[PDB]
Amino acid sequence: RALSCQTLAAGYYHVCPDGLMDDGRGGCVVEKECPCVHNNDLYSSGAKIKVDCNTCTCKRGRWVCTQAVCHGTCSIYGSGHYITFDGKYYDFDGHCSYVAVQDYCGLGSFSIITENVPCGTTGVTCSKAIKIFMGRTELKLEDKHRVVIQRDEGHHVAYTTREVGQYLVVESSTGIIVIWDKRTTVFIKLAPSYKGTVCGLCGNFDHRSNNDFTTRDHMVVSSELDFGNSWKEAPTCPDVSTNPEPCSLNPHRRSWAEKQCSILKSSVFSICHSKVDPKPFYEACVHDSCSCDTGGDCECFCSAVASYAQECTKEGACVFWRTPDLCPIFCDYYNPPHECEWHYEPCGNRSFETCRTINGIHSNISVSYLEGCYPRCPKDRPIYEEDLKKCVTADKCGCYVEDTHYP
Amino acid sequence: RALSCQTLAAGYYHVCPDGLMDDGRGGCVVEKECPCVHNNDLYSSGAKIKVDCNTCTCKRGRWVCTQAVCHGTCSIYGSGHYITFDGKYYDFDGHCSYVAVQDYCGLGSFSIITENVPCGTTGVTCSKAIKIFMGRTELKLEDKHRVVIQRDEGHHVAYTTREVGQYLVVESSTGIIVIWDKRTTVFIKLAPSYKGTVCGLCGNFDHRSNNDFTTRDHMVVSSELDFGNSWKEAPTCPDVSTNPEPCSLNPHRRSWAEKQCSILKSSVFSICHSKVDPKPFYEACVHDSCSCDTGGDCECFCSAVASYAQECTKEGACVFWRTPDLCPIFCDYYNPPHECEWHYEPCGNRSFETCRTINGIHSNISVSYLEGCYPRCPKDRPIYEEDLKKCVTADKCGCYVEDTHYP
Amino acid sequence: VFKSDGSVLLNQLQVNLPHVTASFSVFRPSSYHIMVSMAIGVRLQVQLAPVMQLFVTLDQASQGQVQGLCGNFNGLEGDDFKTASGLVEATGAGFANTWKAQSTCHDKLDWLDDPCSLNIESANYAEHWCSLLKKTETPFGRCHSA
Amino acid sequence: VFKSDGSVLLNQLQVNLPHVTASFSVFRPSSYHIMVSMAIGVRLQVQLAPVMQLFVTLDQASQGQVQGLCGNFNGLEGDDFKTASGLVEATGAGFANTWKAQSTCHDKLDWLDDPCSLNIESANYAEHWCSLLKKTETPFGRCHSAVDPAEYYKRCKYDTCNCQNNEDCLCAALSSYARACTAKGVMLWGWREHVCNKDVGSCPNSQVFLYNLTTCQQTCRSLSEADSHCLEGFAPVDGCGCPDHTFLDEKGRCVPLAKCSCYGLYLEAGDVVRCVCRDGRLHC
Ligand SMILES: *[C@@H]1O[C@H](CO)[C@@H](O[C@@H]2O[C@H](CO)[C@@H](O)[C@H](O)[C@H]2NC(C)=O)[C@H](O)[C@H]1NC(C)=O
Ligand SMILES: *[C@@H]1O[C@H](CO)[C@@H](O[C@@H]2O[C@H](CO)[C@@H](O)[C@H](O)[C@H]2NC(C)=O)[C@H](O)[C@H]1NC(C)=O
Ligand SMILES: *[C@@H]1O[C@H](CO)[C@@H](O)[C@H](O)[C@H]1NC(C)=O
Ligand SMILES: [Ca+2]
Ligand SMILES: [Ca+2]
Ligand SMILES: [Ca+2]
Ligand SMILES: [Ca+2]
């Protein structure tokens, strides 16, 4: 009988005396003061960690966590890669308009459409436009900007568009949040009131992932290509009959792709290796770089390495991976000529005063993990007015009525 | 699944249809009307049999019997053979006076003593006198008669002596009954108030036979010769150190003994073979006839064959085994010169009027199984007065005060 | 199943000895002896040579709680011939026909004969060698005191 | 205990197979396959050649009621790395160090390498033979409509480049695509003719190599019980066996049905009890 504070719930089937047991840290410890392990770190008793909306506590070698329900996230990224709200990864290379999320599922209040076009010559497709339908308002995310289409007469569901780092962030008062890096990566977030009431290529958000491949006619199939071909918008769009292999159709681009994308499995990201699994991000980066064969492949690369480093910040590991030779960023472009306020914050974590939040206006999620260039406004005008990218005095910023900046 | 009304409680481990089952009599019978078996006879439903004081009933293939407690019987017979009140057979050939039954067991009310003398030359002993101590009255059974010794002044525990067949029967008002065939066989009976309150060579009468070999100093031994040597009355009497073998010490008497005593295992007693086990009565008869080597061995024989035929009557099988060449009986000796009233009743079963029972006086046990000569009094004086062996008119019989017949 | 050639078999399948389980265990120490112990309180010893014999041992906690051809184990031996439907039988072959495990077996009866009278050639061989249990020059007189 | 040479042993003592009890039963139909069925709802299949593998099957009544390295079986696969003390881990080697059955075992860590880059001589052998799972001229294109071999191909290259006996890892990974294709109806009759046929022709004189060997194709001693040990619910395996008739005798070759056996000891086909020994059944 030699217990170990890690084999408590194993069963002791097949040093410390009777009573005391090992802790994995050092000497023999009683059962009450036993520590806890989480992602290869060792936390003593009464320690506090957060898990995405909740707070936990190492009590007696076990974790005691609060039970609140967090927001759910769908991902669309690169050359046709998906993660559903329930966490199912798949690949679909379709060339039409597809339902991403909607609640017109068998009456409804929103719809989000993705427009996937061929990017390359191998037959893989990537997402190049997002259409957001909220009631009768139609936004559209296209050509690095948001466009308002068909604003209704007096309803006007309250939405907000602002720019956080390198991404554009649309939020709605009804609980719908769309985050877009202005090229191919989209993040949709829904408030936890939408549990089990959505469908599309992002699943149905009911914390059970063996029914995310439900087709439009309410049938759970096992194929990625019978599911994804049923959410196309036009009936005359073709069916995808196989998934392409880009590094087999381009044998000459494989050696560059597997050497550039090996940063993720290297010692640069070694703080995140125990917190986020790098293996589906390595395979996405190689799939993306073998297939950008018509032009601009160092943009297909730097997006795939920033999809992994974003998860690392979100889990508690800030990694600084960019150099002047590998994916450089140009943040002193935005400075007033040589007064240096715009700095590259590699993991976003800074909470400064805008001219929204000085008047109480706050968001419903935490977007303080988004990479980009952030201001550090001086002490004669310390209030950042967002719609012009200028630091202003707290009096002279603007108006913000009907989602339009008025000076 | 083929049940049989005999294998009900077996378990059916290793013809009639489902439902019905065999009865051992013939065709298939339901479970409710199933018969019963007892001593190789087959009794249908609702049949009544008696077992020694009780009454049973074949109900549903099982017996439903009443629960009353019967009298208990000790036996002493032949050349040192015993049966205790709990039914344990043993042999002891002691030459002293021995305690048969008493309740002065570690203060007391009776004692029955047996006087065992050598009968033969081989060292076996048989019982030749009985002393009955009841309070302060002392009877003694000796020389084919009862003798009153020391009748106390005013207590005089009420006893009764009468002659039933070939035996002499003493009864007491306190529940003590002694039956004596005037040679060597004794039967003691106790009322069921004496349960667990006696000791001696007859055991202790508590319906549990693995403690009948309790010695005088309250020690359960496993030897027949340490138990029996502890109930001798005088300290200067010797100890019996082995049991003799008479048919080995008399090889010339074995061929006669085993041929005469083979009546018991023969077709004469074949009605009793399923009701009383003949095997310990065959072995007693051969042990008794090899050892009556000083004179009168046809008396040692005829007593051993009448010990078995008495059990047969008691269990319901009247056998007539005597002939003019084998153990004759002389019952027309008692007749008035040639008026023929005394008949040999081989199994006793006749209930006539005496001059006791015409005045209400009745016994507490049933002695109507005792072999002997019985009267059949005529129809001008049909009342048998017992103390003179005369049939008398119902008026002129006697008095019966203080256990004495007064004409 | 304990056949009379060894050949212990569990559920119509041969087993290898020893065979120790959670509720019972079967041993074989001397190739003519099988020892079976149970957690309930039942112990068996099966003899295989010269002839097959069986010895069964119960604890005294199971006293008055068994039925079979071995009696009920309550201290009295007058009621061992008591059948499972009431009353005590007289003879051993009348008691034991009530414990047939098969319904198609015939009824057996006693036999009031001795075999040493039916065979004159076997009865001198039986007398000479079984008398060694009684004479004291042999190594059987040491047990005569017990 | 199921050692990797056969050698099933109960409580540190060898047992003879079959072994049928009240709560479980262990079978051995094909000498490289052990089938264990339990009355609780647990079924095991232990593979012994080329490499040792294990397959476990639970009913859907035990759904959300198990813990181990096999997850908790609740429909979601995001919480399979949830440890027995709270929270979900990130990597497989961090989850699985919480299920050590011995306290004195060291902690293991992941390995972000591929074996087909560390070995240049094994990576051409892995490419040529594991590509047969993807090309349609072979008897593996029949399963491409049901099983989608793109994830078996990635593991076939993994195990072939990694282990020291590269053919035993090839033939184990090709026999796991064929195993998981017979689970969806499509059975591959005769996929071992060019690739892993080093044991096909080594069957004995009367019995041949089969692809649908099951428990209840046994001897006539199995016909004596015929309802006690059949154990439906398993998968068919590939080994040496007898054809559509001529059931297996007591030893050696498999004679036809007329003079099989009469099983007690299995008597020959000349014995009369009054039950004459006949074809399978007895006239009793
Ligand atoms: C964050 O979520 C809350 C909760 O829904 C939003 O508050 C709603 O705002 C709309 C109009 O803006 C009202 O009609 C609702 O009644 C409000 N809800 C409640 C429960 O009072 C809030 O608008 C969201 N934040 C932002 C910035 O939009
Ligand atoms: C049969 O037994 C009864 C019951 O003991 C005897 O009745 C007793 O008789 C004596 C005197 O004869 C009385 O002192 C007792 O009180 C009686 N007992 C009861 C319970 O009343 C009866 O005497 C016995 N029969 C014979 C013939 O003696
Ligand atoms: C296996 O399949 C073959 C077909 O060639 C046939 O013998 C039968 O269907 C199966 N054999 C069995 C079940 O013994
Ligand atoms: Ca789902
Ligand atoms: Ca007693
Ligand atoms: Ca008993
Ligand atoms: Ca799960």
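All chain A residue numbers match Swiss-Prot; in order, they span 780-793, 801-892, 897-1197.
Header entry for method reads electron microscopy, 3.0 Å.
A Cβ is built for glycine as well, from the same backbone N, Cα and C atoms used for every other residue.
Listed in Swiss-Prot:
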BINDING   A:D872, A:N994, A:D996, A:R998, A:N1001, A:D1002  Ca(2+) 3 binding site
MUTAGEN   A:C1088 to A  Does not abolish homodimerization. Does not abolish ability to form filaments; when associated with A-1130
MUTAGEN   A:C1130 to A  Impaired formation of intermolecular disulfide bonds; inducing a mixture of monomers and homodimers. Does not abolish ability to form filaments; when associated with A-1088
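Sequence features, as recorded in Swiss-Prot, placed on the structure.
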residue : record                : contacts (Cβ under 8 Å, 6+ apart)
A:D872  : Ca(2+) 3 binding site : A:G858, A:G993, A:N994, A:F995, A:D996, A:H997, A:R998, A:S999, A:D1002
A:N1001 : Ca(2+) 3 binding site : A:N994, A:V1010
A:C1088 : mutagenesis position  : A:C1117
A:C1130 : mutagenesis position  : A:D1122
Within 8 Å of the Cβ centroid of the Ca(2+) 3 site residues A:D872, A:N994, A:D996, A:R998, A:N1001, A:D1002, which other residues of the same chain have their Cβ?
A:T870, A:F871, A:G986, A:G993, A:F995, A:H997, A:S999, A:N1000, A:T1004
Candidates near ligand 4 among the recorded positions A:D872, A:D1002, A:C1088, A:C1130, judged by a Cβ under 6 angstroms:
A:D872, A:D1002
Across A:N994, A:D996, A:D1002, listed as binding-site residues, the smallest other-CB tally within 10 A is for A:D996
Other than its own, how many Cβ atoms are within 10 Å of the Cβ belonging to A:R998 (Ca(2+) 3 binding site)?
16
List of the recorded positions A:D996, A:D1002, A:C1088, A:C1130 facing chain D, defined by a Cβ pair under 8 Å:
none
According to DSSP, collapsed to three classes, what secondary structure does A:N994 (Ca(2+) 3 binding site) have?
coil
Please state whether DSSP places A:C1088 (mutagenesis position) in a helix, a strand or coil.
helix
Would you mind pulling the DSSP three-state label for A:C1130 (mutagenesis position)?
coil
